[PDB]
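S.K.: Handing you this structure, nothing more for now.
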Amino acid sequence: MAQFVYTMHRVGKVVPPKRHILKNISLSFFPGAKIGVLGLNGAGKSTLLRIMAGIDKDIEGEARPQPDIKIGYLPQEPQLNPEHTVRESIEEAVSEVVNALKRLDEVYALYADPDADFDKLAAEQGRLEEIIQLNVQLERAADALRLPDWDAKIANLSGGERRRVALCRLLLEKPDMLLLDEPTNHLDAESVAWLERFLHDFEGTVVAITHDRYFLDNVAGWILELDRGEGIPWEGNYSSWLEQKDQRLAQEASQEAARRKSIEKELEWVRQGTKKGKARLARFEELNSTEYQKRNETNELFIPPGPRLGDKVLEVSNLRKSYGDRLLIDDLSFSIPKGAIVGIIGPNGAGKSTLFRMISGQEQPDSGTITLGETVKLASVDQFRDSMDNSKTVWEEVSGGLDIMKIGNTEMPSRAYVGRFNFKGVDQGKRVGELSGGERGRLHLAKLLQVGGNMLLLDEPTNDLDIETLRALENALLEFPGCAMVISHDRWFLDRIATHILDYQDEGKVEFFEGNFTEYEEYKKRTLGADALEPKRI
Amino acid sequence: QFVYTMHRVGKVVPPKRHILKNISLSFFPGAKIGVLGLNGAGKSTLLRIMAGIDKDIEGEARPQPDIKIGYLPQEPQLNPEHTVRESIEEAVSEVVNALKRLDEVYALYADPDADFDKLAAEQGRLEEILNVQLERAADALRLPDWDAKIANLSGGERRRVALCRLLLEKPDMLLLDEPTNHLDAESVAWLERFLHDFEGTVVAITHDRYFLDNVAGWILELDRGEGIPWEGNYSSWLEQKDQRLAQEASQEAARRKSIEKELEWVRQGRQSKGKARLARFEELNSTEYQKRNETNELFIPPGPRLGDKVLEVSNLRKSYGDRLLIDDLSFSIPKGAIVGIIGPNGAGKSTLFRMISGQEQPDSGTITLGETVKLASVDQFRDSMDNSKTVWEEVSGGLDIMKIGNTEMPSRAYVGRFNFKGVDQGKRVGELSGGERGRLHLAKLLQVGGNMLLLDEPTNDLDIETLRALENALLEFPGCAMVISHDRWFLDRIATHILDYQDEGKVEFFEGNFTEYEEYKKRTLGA
């Protein structure tokens, strides 16, 4: 099990009250790897090294070092024996070799005893000489790190003097793995350069918490960033990490901008700047511009344009439909202008969804006529969000595995089309079952609008959406070149986009009106008198 | 005065995750509160706690005694064997029980042993305590027929029944988790009016913007399991949210600009560029030029314009006790020079600054400053005699207006120019990281607006974003700097000269940065 010098599985650390300084840390460490540990103060960098040291065992998950290796650890604040001298503290580091020399003098002294076994002496002496690979080395190391005099008490030493001693011991022990917490503190520039050289040529594994960018750029072959107490391994040095950090910031800036834009659209409406269909039908041609729609592609939600709509879209004449013994619609007539967004309201079971199924040709009227224009291509999106297999992902659900989809008449990357429904790269592998009813609503929308129709029949797309999606949807629809008919009980949504209203009343009565929800209610009140808006059913 | 209070309320969910943490909120009678947040922010848990259902929590969650709370969860809980009528009747059972008692009283008049007074008195209390209110209610929410069995109702119908029940109960406080689900438009408008006219407290989790804009006078937004109350309706909240995204956008652009400056240097490898920095001396000293740097992550006060005569050191000798620190040092510093200072500790690095500052005196030789030179010394210590003070207090001394250099300016603005944002400014010195204390120390001592900065190890404990920001700010500084530092990247980026303190009082002066010096050192001395 030497393939990894250290492993962590779901490692965490809780500090009272219940704060986690680290969470879900799953990482593998390779022998010889040189890793720089980055992260803001409080990201748990130091705790992480204490765990690898074997000092902190009170953790979640499992933290295992390679078996039978030497681990050296440098805390931020050195731990030395105030009574020892510098000489003695350093000599503790080379105990392994000092003990060899002592044993070797014994072996040599054993040669003079007639009961000694030559072969065993010579063999052990050989095994002792094999280990050696001193007083001059210590002097050499001592100079390198500017150590205080050999005779100095640890007590008398400064904090920086103690650090240099602790550092020198560690390097002289030559462990398999060096764990370094801010090793450049209290050192001078040429010493740091010397340290970098040592760390660079060091044959074992180095995990260093440091701000020193020459370390990170010239030694570090991996950057381990700690953020929310979670680990972000990055393969490469400081420079390439820095480039990655920049792109990540540019992405973040891009995502908030897209969404600051969505919010500002609603703000204009709110300010207010009204009083979008007294204007919508007039500027229809402006929406049908190819260059114009190409700019809306970076909007939070972007609905694909259908084929160009003609003047005649939907003509319904004396429409009549019943279900069982219940009259749903009687004598309904209307024409839908191109560009119109028609909000549909009324009590459930009034036959609202039934109209869609009839325009769609899934059901037949009992009487009357429904006529669509020859340029009309329907996109129906029913109210259900139910998945037969909620183990599939957002992207699998929409694409069916296709990398390239024909969205309407146009081929395009499925990833891009999915992204145009505010499903970011990181969200596309989320399973359907893992999504919120809101998100299940965006997905249902994303899946079914792939047909690229210029006439959208949306049955309650708004029922379960969160505010940001509702706003993005409103905005997307205000930009959509074709027609939409939307069954909804969201009044703000209706007032923002609707050019017309179909109002289902009891006994098969259906009222058609030009305006939004609020305009309709006032008109209904104005004509039916007060108590008109007060709902009434059983 | 409070209908409900919460003190440090939090909730922990497997494995160890915190769905709510540190929730301390007071609720007011009649207040109408809209509850917002992303999925998983703990919205529903919050209402469950206030409902008195979830009782396994941290902190203290307590209703006003005697307060009647009606709670609507996302999924209706109704006995499937009762009729709609029966379910509805349960909400008005107190009124119904009175009607039954009333008829007993009416009958009791005919008995001769009955006390008339008590009957009339009890009758009167029964008028304290109108049946049609049910029809109107069932109408308004469009309930299914009275005879309908709940088991036969759909999800929506059951929600209409459960909601109708709740509003008929006339509680003091309504806690509604997504009440508009599966209603029709006009039904929701009716619900809006009801909750608007409702005299008690309403706490509602909804997405309905007309609710949030017309009814709610407060918006309670949950994010990381923490709550941000906002006083105002949806529209004012939206406006505030926009401004928060503008702020976030600008803080990242500042950070992103700092990164892109260092990216430029990295992508080259480079040279000392002292000639570049000398050629730009005029450009750097332009007042309109420096005005653009004010929005940088770190902004150093420009200082007065440096003349040609800056610093001239000649035959400088200094010892401390028996130990020589400096022997026979000579150098002059051209304007705009940034001098990196290196060497082993105790070699006399800080001592040069104390001599330039005039705190200490040279044993031999001279140090001459030009007339235009104004020092700013920043020592290596981060000690505070009272770590209980905030960042702003430590820098400003409580002054709203500070004289920075020769310029009066808001102290909050000055502090912000050292990357202490508003929320950071109230942090106690003791709460700050070592790197933050070093940024505090700089901000504090640079307030003098010197054109010659004597910086003793400002880089020692700083984090990477700060180091990078500091380098960037030094590259924009119109004046001179001498910086003792053991950060070689920092020195390579900004140093135009190097002072290298060696043993026995030897000090070497070189034009170029650290890497250039070292390569030179290896050329004349060897490895």
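The numbers used for chain B are those of Swiss-Prot, and the residues that appear cover 3-131, 140-279, 283-540, in sequence.
We read in the header that X-ray crystallography, 2.4 Å was used to get this structure.
Cβ coordinates are placed from backbone N, Cα and C, and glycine is handled just like the others.
Features from Swiss-Prot:
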type: BINDING; residues: B:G39, B:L40, B:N41, B:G42, B:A43, B:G44, B:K45, B:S46; note: ATP 1 binding site
type: MUTAGEN; residues: B:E188 to Q; note: Arrests growth, inhibits tripeptide but not dipeptide formation, stably binds 70S ribosomes, probably locked in an ATP-bound form as it should not have ATPase activity, 47-fold decrease in translation; when associated with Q-470 (called EQ2)
type: BINDING; residues: B:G356, B:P357, B:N358, B:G359, B:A360, B:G361, B:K362, B:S363; note: ATP 2 binding site
type: MUTAGEN; residues: B:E470 to Q; note: Arrests growth, inhibits tripeptide but not dipeptide formation, stably binds 70S ribosomes, probably locked in an ATP-bound form as it should not have ATPase activity, 47-fold decrease in translation; when associated with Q-188 (EQ2)
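Where in this structure would I find these features, and how exposed are they?
M.R.: Counting every protein chain shown, the number of other Cβ atoms lying within 10 Å of the Cβ of B:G42 (ATP 1 binding site) is 13.
In the three-state DSSP classification, B:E188 (mutagenesis position) falls within coil.
The DSSP secondary structure for B:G356 (ATP 2 binding site) is coil.
Cβ environment of B:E470 (mutagenesis position): B:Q393, B:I497, B:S498, B:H499 lie under 8 Å away, each six or more residues apart in the same chain.
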S.K.: Which ones, out of the recorded positions B:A43, B:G44, B:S46, B:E188, lie near enough to chain A that their C-beta is under 8 angstroms from one of its C-beta atoms?
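M.R.: Listed recorded positions meeting the cut-off: none at all.
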S.K.: Spanning 8 missing residues, the endpoints are B:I131 and B:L140. What is the Cα distance in Å?
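M.R.: So the two residues bracketing the gap are 10 Å apart at Cα.
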S.K.: With a gap of 3 unmodelled residues, how many angstrom separate the Cα of B:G279 from the Cα of B:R283?
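M.R.: The answer is 5 Å, taken between the two Cα atoms.
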S.K.: Where does B:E470 (mutagenesis position) sit in the DSSP three-state scheme?
M.R.: coil
S.K.: Tell me the Cα distance separating B:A360 (ATP 2 binding site) from B:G39 (ATP 1 binding site), rounded to the nearest angstrom.
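M.R.: About 59 Å separate the Cα atoms of these two residues.
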S.K.: Would you identify the secondary structure of B:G39 (ATP 1 binding site) according to DSSP, in three states?
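M.R.: Its secondary structure by DSSP: strand.
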S.K.: For B:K45 (ATP 1 binding site), write down the residues of its own chain that are at least 6 apart in sequence and whose Cβ falls under 8 Å from its Cβ; none is a fine answer.
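M.R.: Those within reach of B:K45 (ATP 1 binding site), by Cβ under 8 Å and sequence separation of 6 or more, are B:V37, B:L38, B:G39, B:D187, B:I215, B:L232.
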S.K.: Would you count the other C-beta atoms found within 10 angstroms of the C-beta of B:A43 (ATP 1 binding site) for me?
M.R.: 20
S.K.: By a simple count of other Cβ atoms within 10 Å, which of B:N41, B:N358, the binding-site residues in the record, is least packed?
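M.R.: Selected from the binding-site residues B:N41, B:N358 on minimum Cβ neighbours within 10 Å: B:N41.
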